[PDB]
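Some notes on the structure that comes next.
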Amino acid sequence: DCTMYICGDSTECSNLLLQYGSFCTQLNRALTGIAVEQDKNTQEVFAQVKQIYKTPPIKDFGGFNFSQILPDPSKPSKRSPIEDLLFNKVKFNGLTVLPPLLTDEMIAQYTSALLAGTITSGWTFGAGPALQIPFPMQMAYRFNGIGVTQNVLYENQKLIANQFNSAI
Amino acid sequence: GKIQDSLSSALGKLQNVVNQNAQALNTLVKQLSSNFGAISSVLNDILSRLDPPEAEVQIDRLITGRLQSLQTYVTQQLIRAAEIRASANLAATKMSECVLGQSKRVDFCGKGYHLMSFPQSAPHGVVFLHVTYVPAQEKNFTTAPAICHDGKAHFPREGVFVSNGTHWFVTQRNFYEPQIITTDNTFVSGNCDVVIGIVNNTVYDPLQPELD
Amino acid sequence: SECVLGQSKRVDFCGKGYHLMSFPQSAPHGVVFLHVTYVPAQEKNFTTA
Amino acid sequence: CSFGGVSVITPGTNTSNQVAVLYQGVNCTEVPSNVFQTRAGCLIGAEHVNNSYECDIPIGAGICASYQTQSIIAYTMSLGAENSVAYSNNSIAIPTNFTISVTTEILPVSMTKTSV
Ligand SMILES: *[C@@H]1O[C@H](CO)[C@@H](O[C@@H]2O[C@H](CO)[C@@H](O)[C@H](O)[C@H]2NC(C)=O)[C@H](O)[C@H]1NC(C)=O
Ligand SMILES: *[C@@H]1O[C@H](CO)[C@@H](O[C@@H]2O[C@H](CO)[C@@H](O)[C@H](O)[C@H]2NC(C)=O)[C@H](O)[C@H]1NC(C)=O
Ligand SMILES: *[C@@H]1O[C@H](CO)[C@@H](O[C@@H]2O[C@H](CO)[C@@H](O)[C@H](O)[C@H]2NC(C)=O)[C@H](O)[C@H]1NC(C)=O
Ligand SMILES: *[C@@H]1O[C@H](CO)[C@@H](O[C@@H]2O[C@H](CO)[C@@H](O)[C@H](O)[C@H]2NC(C)=O)[C@H](O)[C@H]1NC(C)=O
Ligand SMILES: *[C@@H]1O[C@H](CO)[C@@H](O[C@@H]2O[C@H](CO)[C@@H](O)[C@H](O)[C@H]2NC(C)=O)[C@H](O)[C@H]1NC(C)=O
Ligand SMILES: *[C@@H]1O[C@H](CO)[C@@H](O[C@@H]2O[C@H](CO)[C@@H](O)[C@H](O)[C@H]2NC(C)=O)[C@H](O)[C@H]1NC(C)=O
Ligand SMILES: *[C@@H]1O[C@H](CO)[C@@H](O)[C@H](O)[C@H]1NC(C)=O
Ligand SMILES: *[C@@H]1O[C@H](CO)[C@@H](O)[C@H](O)[C@H]1NC(C)=O
Ligand SMILES: *[C@@H]1O[C@H](CO)[C@@H](O)[C@H](O)[C@H]1NC(C)=O
Ligand SMILES: *[C@@H]1O[C@H](CO)[C@@H](O)[C@H](O)[C@H]1NC(C)=O
């Protein structure tokens, strides 16, 4: 609040500051534009999905193990093993802090749906209607995309899944 | 035909840059009528009711205020132009990559699979009309990674093995068009006990009958 | 869009190596991308023509 | 001592002249019907429902407002539908048709050249 930061309670100050024109209206417009842009930043990064997708109750993904990055059902926030690690590492004279439009429960719920879309449908949910495919077969499509022949995946499935699991 | 209706009946991003510039130019002129701590806002009123030694002190109070206001105007225009510049730099990349080419980047030239793009001029910008392909009306089938036959493992050359319940075909992955599995659309590597999920089925050789 | 909803061929846009797939995680005021890539290993030399 | 902005939520004068009022991060017991407490302040003139729709007018901290049909209301926005992929270790879905779609994208390239 420009007027409350400058003058601040006093009344001899407000009539004198009234003589400067619209300097304080400009500053409030400038700060309000910034605050409206911060919600559009987050909407553009995270709300990139039509539906809220869910993973099936089994976890038969060809030997691949996603448990450290899928949501944790025993929590109020429902964050995942790596999202809980990341969240533990990071009134005045007219000053105020507004809250974001999206809670970070909502953000964690957008990210888990993006994850379940990928693990279950590959890249089809990003360009139309999600189409299920088995993971070991989607991994073989992706090996083709980098120019490796797809039996190199099926004949090395266990080793490839172990390497993924250790790197995670 | 529907673009034409939806527009004839949305250009808010172009309207906002016009509005911002006009709102700033009006605030600049509306400051020519503030005192900033002087007896009036008119120089013909300080030069009419004050002697030169007393009008200097009152003219300087106006000069300082008006300089401040002009320089605020010029800073906010630099900051707004740096943002218009990035938008035009993105428009120049989309004209290269969506209009003079076919893009493979996901969601860069529409939503779907990019086919082609058409440009149209607008008052202070450009409209792209993106034409994309969207798949529809899906069915489920059952799949296998490979087919075992004669002790060998066969993989599709460019498709997927599918089953309608009792028979095994090859399709291409984005459009359903089943074909008989032959040695012309599959290739062989290895024996059929290392892949997990192999199914047993016959792979048809075209020469073997025809020759005989 | 390009590393999570698809597979990228742009070099180094989604990590070092040949991009296989990417997973997102939310951070406070930010995002973390876990990029899975393929890295070749244990080369031999040969004669060629 | 409490202090805070006041915001007015309106469906538009071409729809109605009713209004709701947000006292930003003020405890709703010291404001001076429907008084509703939010993580973003005290809301007066909208009723809180239990449904969840797509966001219309953003209040904050997950709460939006809307003038359905016939009075303003509060609630928690909707992330989106709910799609359940029938994933299995040997099932695939393949499309049998397509649609050709065309969309627009609008971009500013210039602004007005002024001199002083
Ligand atoms: C996925 O990986 C996790 C490891 O991050 C597995 O959970 C651990 O399993 C070991 C034994 O395999 C236990 O000693 C640990 O206590 C487990 N950690 C937990 C439960 O937090 C998990 O079992 C793997 N998933 C599957 C299906 O094997
Ligand atoms: C693919 O098959 C699955 C398996 O039945 C279908 O998904 C089920 O559909 C029924 C009816 O719509 C639902 O009640 C189930 O909850 C779904 N999921 C299951 C059973 O896991 C799906 O409709 C089929 N897809 C197509 C395109 O035919
Ligand atoms: C799977 O597709 C095959 C098509 O090859 C179906 O089998 C044929 O069906 C037609 C019409 O019913 C018959 O005239 C043929 O004699 C069948 N056999 C062959 C070798 O062509 C089969 O019915 C389909 N199965 C299901 C469950 O739809
Ligand atoms: C796929 O075909 C092979 C060969 O026809 C089957 O292998 C035989 O399986 C039976 C029953 O388990 C054994 O008694 C034979 O000794 C096997 N022969 C060989 C050469 O391995 C195989 O079982 C078939 N797979 C399925 C799922 O039916
Ligand atoms: C392939 O052969 C080349 C030589 O033609 C190897 O490079 C030699 O490597 C040794 C050990 O690092 C060096 O001491 C020599 O100086 C290298 N030769 C030259 C001419 O510089 C290379 O390491 C071999 N790579 C593989 C995978 O076998
Ligand atoms: C693929 O979808 C198109 C619609 O996009 C289908 O064509 C429509 O068919 C209905 C019923 O025959 C007609 O009323 C419409 O006029 C058709 N649309 C157009 C644009 O011509 C088509 O039949 C579908 N194909 C398959 C194999 O299902
Ligand atoms: C798929 O899962 C079923 C369990 O219903 C199991 O019997 C079968 O061996 C599995 N097959 C593959 C290829 O994973
Ligand atoms: C605005 O008013 C006009 C005429 O009164 C009407 O046609 C139009 O639907 C109104 N707009 C809205 C959003 O109600
Ligand atoms: C407002 O004050 C009352 C009285 O102490 C308290 O119970 C209530 O929790 C306060 N509001 C909030 C949002 O905490
Ligand atoms: C909304 O649902 C909750 C369930 O816990 C219930 O207690 C509450 O009374 C409901 N609100 C209304 C307005 O019915």
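Throughout, chain B uses Swiss-Prot numbering, with the displayed residues spanning 932-940, 944-1146 in order.
Determination method: electron microscopy, 2.8 Å.
Note that Cβ sites are derived from N, Cα and C of the backbone, with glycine treated the same way.
Cβ contacts within 10 Å of B:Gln954 (variant position), excluding its own Cβ and spanning all protein chains shown: 15. The annotation that Swiss-Prot gives for the naturally occurring variant B:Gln954 to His reads: In strain: Omicron/BA.1, Omicron/BA.2, Omicron/BA.2.12.1, Omicron/BA.2.75, Omicron/BA.4, Omicron/BA.5, Omicron/BQ.1.1, Omicron/XBB.1.5, Omicron/EG.5.1.
One entry in Swiss-Prot concerns the natural variant B:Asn969 to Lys. Its note says: In strain: Omicron/BA.1, Omicron/BA.2, Omicron/BA.2.12.1, Omicron/BA.2.75, Omicron/BA.4, Omicron/BA.5, Omicron/BQ.1.1, Omicron/XBB.1.5, Omicron/EG.5.1. Just so you know, the Cβ of B:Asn969 (variant position) picks up 16 other Cβ atoms within 10 Å once every protein chain is counted.
Record note (Swiss-Prot) on the natural variant B:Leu981 to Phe: In strain: Omicron/BA.1. Taking all protein chains in view, 13 other C-beta atoms sit within 10 angstroms of the C-beta of B:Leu981 (variant position).
Under the DSSP three-state reduction, B:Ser982 (variant position) is assigned to coil, being neither helix nor strand. Long-range C-beta contacts of B:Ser982 (variant position), restricted to its own chain and to partners at least six residues apart, with a cutoff below 8 Å, are absent. Under its natural variant entries, Swiss-Prot includes B:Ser982 to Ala with the note: In strain: Alpha/B.1.1.7.
While the structure shown retains the original residue, Swiss-Prot records the natural variant B:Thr1027 to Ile with this note: In strain: Gamma/P.1. Around B:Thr1027 (variant position), no same-chain residue at least 6 positions away in sequence has a Cβ under 8 Å from its Cβ.
Taking Cβ-Cβ distances under 8 Å and a sequence gap of 6 or more within the same chain, B:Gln1071 (variant position) has no neighbours at all. Mapped onto three states, the DSSP output places B:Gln1071 (variant position) in strand. Swiss-Prot documents B:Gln1071 to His as a naturally occurring variant and attaches the note In strain: Kappa/B.1.617.1.
The Cβ of B:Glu1092 (variant position) has 10 neighbouring Cβ atoms from other residues within 10 Å, across all protein chains displayed. For the natural variant B:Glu1092 to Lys, the note given in Swiss-Prot is In strain: Theta/P.3.
Quoted from Swiss-Prot, the note attached to the natural variant B:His1101 to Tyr states: In strain: Theta/P.3. Taking the Cβ of B:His1101 (variant position) as centre and 10 Å as the limit, one finds 11 other Cβ atoms among all the protein chains shown. In three-state terms derived from DSSP, B:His1101 (variant position) belongs to neither a helical nor a strand segment and is classed as coil.
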B:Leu981 (variant position) and B:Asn969 (variant position), distance between Cα atoms, whole Å: 15
Among B:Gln954, B:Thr1027, B:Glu1092, B:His1101, the variant positions whose C-beta sits under 6 Å from ligand 3: B:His1101
Cβ under 8 Å to chain D, applied to variant positions B:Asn969, B:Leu981, B:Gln1071: B:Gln1071
